[PDB]
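Chemist: Submitted below is the structure of interest, expressed as structure tokens.
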Amino acid sequence: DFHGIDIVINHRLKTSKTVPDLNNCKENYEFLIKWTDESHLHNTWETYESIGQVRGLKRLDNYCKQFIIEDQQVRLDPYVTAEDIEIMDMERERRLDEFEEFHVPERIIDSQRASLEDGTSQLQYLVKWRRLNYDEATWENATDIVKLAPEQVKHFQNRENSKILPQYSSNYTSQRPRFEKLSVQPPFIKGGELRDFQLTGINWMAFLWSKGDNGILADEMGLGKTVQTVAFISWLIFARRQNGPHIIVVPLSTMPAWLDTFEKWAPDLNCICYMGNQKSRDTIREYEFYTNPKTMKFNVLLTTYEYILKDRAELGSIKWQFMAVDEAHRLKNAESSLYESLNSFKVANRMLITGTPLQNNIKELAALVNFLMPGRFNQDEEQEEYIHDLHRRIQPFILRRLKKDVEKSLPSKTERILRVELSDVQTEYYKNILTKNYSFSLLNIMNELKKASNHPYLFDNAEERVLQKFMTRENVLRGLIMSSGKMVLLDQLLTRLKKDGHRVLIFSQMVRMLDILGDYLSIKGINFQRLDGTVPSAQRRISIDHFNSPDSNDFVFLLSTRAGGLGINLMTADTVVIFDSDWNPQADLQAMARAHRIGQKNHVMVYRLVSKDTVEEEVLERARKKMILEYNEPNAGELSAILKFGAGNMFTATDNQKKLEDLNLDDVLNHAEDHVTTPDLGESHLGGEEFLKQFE
Ligand SMILES: Nc1ncnc2c1ncn2[C@@H]1O[C@H](COP(=O)(O)OP(=O)(O)OP(O)(O)=S)[C@@H](O)[C@H]1O
């Protein structure tokens, strides 16, 4: 009824200036439109006079006002950094990449053929839109859905036959099946792999079920503990044929995650997301059960804690088999309505997830245990043994492994901090920049130093000034390398590891700096490409695929640090360089794990570069010290400190050059620090005393 403009997605050029005004827009562009009373396949490429009179029309103009005009305007400002731009760029991307998800269908809810205004009737569905929500799902024409979304359809019909429905569940009376052991991953888990330590995992949760005991998965974060739940569900269903209704509780941050993981490793499963509190609640009830006013038609549902109260009412009275919960450090508390309402639930079983063993908590120690098993349990010496007893007293219910325990299983790596002097040049630059000041601005001041520390060429007269020796090309490198602490080092670092054929990644904050290496490499004659927000998706894939080319001649590959946070896999490199790092260390690890990507085949060597007695190390010693408190810019406040000395202890220039002069790679590397980035993780709880018996 209310027909016209839901929202405006995009725009472009046509069939043939730089600061445009509305009129330009109006005249040179077609625009993308989700119409109201519609959905995202029904987006059209229209122009002003191709659409005409339509309700809430202004809200289109408003798009130009911001996304063409005032965006394009804003860029001009010379204080807008290059760095700044690529953000604005990666930004468009991110937005329009979300929209691309709304004509990707993920479920189907009702085969219900609709009569049409002829005498004709087509089979129309009822489509759940990915990244979208339960409110706002649309009936759409079968005929073309299917030729777009075969499986989710294929799934649909099966979705009410599926052998694995909930009531075909086998319910163990006096007894319950023998504990067993699976030395190889059972076919019915169809995703891909799972390193032995994965198997071992499921085995454990398994064996435990076949004791009637629930346990806790606390292996250090990012460690597969999702796949390890997913898988272990497949088992409950497909291996103890009981699979009534299952429920996993999740961080809203990561449910988009789980969902993929499911239709990756347990594709055949019928699992249900719980997003929306309003029109969802009501929508879902029309999907969850069977058509009658108590057949639950779904294998697995998933939520945020949120809906465990807004909807404890309905959910409370549901007969549940298995319950897990991710990043559930969240439930140390015994009053928090999670607890009170999760015990308000009917569960045969509990797996629990956290990346942590308890220390302090005595009451937490209780609340967690007393949650998953309602049947458990002075001078400071006496509260110290009690916590220590009840420590071991629950060894059997814990699984905890760390990096080192699965080093055999995984692409090990190695973070080294190579710290260099500043070139005689750099020194003097720094040192002068200092002079000028202390007389939000502090920022560029930081920047100038940051720049100085990386390379003098970032600055304007630099190169011109350096080479007062006229104009030769050998020389152009000669000064280009040697005026820079980092470069000098790096120079023979490549030289050397490019003798060992190490395929090499390099990141920086400063795209300008990238340019400069960009220079370096072409002069030296080395193959590579460059990346960052500037190059459009379309492009990227090609600078990428050429590096990962079956036997490519690219033997290095430049990137923005922010480029990293992308989603881009370059395992074809065995070695990462951080030229310089962020307020945020994670930004560096994102970028790291573009070759630390859990389908890596080498040992990954990671060199973080810092210049000695520079502000640089304060930024990095900051990084760690935050990025230990775990599981994007320095404060103006704190910033005062970080700058306000490092200045006269910054020694000679000609000294520093002397150092650089006959610097030796090896020493630098055998002197190299280590970047310590993990609270001592505690000890490995490698399984339950019992279980262990059954494996050897
Ligand atoms: N066998 C596997 N094959 C391929 N990818 C895997 C495997 N196991 C884990 N992963 C991936 O490793 C990445 C990080 O693992 P996650 O399962 O998200 O970590 P996690 O231990 O669940 O962390 P949480 O949920 O915060 S405690 C994910 O992209 C997983 O899909």
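The first residue you see is number 1, and the count goes up from there.
So this one's X-ray crystallography, 3.7 Å, going by the header.
Using N, Cα and C of the backbone, Cβ positions are placed for all residues, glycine too.
Not my notes, these are from Swiss-Prot:
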MUTAGEN   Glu38 to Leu or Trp (Swiss-Prot position 220)  No interaction with methylated histone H3 'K-4'
MUTAGEN   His40 to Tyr (Swiss-Prot position 222)  Confers interaction with methylated histone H3 'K-4'
DOMAIN    103-168  domain 'Chromo 2'
MUTAGEN   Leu132 to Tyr (Swiss-Prot position 314)  No effect on interaction with methylated histone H3 'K-4'
MUTAGEN   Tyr134 to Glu (Swiss-Prot position 316)  Disrupts interaction with methylated histone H3 'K-4'; abrogates histone acetylation activity of SLIK
BINDING   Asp219, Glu220, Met221, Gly222, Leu223, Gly224, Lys225, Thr226  ATP binding site
Chemist: Work out, from DSSP, the number of helix, strand and coil residues along the domain 'Chromo 2' (103-168).
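Modeler: Residue counts for the domain 'Chromo 2' (103-168) by secondary structure: 13 helix, 14 strand, 39 coil.
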Chemist: For the recorded positions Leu132, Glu220, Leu223, which sit with their CB under 6 angstroms from an atom of ligand 1?
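Modeler: Within range of ligand 1: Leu223.
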Chemist: Within a 10 Å radius of its Cβ, which of these recorded positions (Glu38, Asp219, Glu220) has the fewest neighbouring Cβ atoms?
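Modeler: The recorded positions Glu38, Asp219, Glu220 were compared, and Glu38 has the fewest Cβ atoms within 10 Å.
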Chemist: Which of these mutagenesis positions is closest to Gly222 (ATP binding site) if you go by CA atoms: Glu38, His40, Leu132, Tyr134?
Modeler: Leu132
Chemist: For the ATP site (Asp219, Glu220, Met221, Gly222, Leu223, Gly224, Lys225, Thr226), what does the 8 A shell look like? I mean other same-chain residues with CB within 8 A of the CB centroid.
Modeler: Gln228, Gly355
Chemist: Roughly how many Å separate the Cα of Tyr134 (mutagenesis position) from that of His40 (mutagenesis position), to the nearest whole number?
Modeler: 15
Chemist: Counting Cβ atoms within 10 Å across all protein chains shown, which of the recorded positions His40, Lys225 comes out on top?
Modeler: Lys225
Chemist: If I take the alpha carbons of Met221 (ATP binding site) and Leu132 (mutagenesis position), what is the distance between them in whole Å?
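Modeler: Pair distance, Cα basis, whole Å: 28 Å.
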Chemist: Determine the minimum-neighbour residue: among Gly222, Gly224, listed as binding-site residues, which Cβ has the fewest other Cβ atoms within 10 angstroms?
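Modeler: Candidates: the binding-site residues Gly222, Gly224. Fewest Cβ atoms within 10 Å: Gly222.
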Chemist: Taking the Cβ of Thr226 (ATP binding site) as reference, which residues of that chain separated by at least 6 in sequence fall under 8 Å from it?
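Modeler: Non-local contacts for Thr226 (ATP binding site): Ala257, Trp258, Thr261, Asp326.
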Chemist: Say you check the Cα of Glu220 (ATP binding site) against those of the mutagenesis positions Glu38, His40, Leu132; which is nearest?
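Modeler: Going through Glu38, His40, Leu132 one by one, the Cα closest to that of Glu220 (ATP binding site) is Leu132.
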Chemist: Specify the count of other C-beta atoms within 10 Å of the C-beta of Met221 (ATP binding site).
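Modeler: 15, counting other Cβ atoms within 10 Å of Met221 (ATP binding site).
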Chemist: Including all protein chains shown, what's the count of other C-beta atoms within 10 A of the C-beta of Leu132 (mutagenesis position)?
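Modeler: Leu132 (mutagenesis position) is surrounded by 21 other Cβ atoms within 10 Å.
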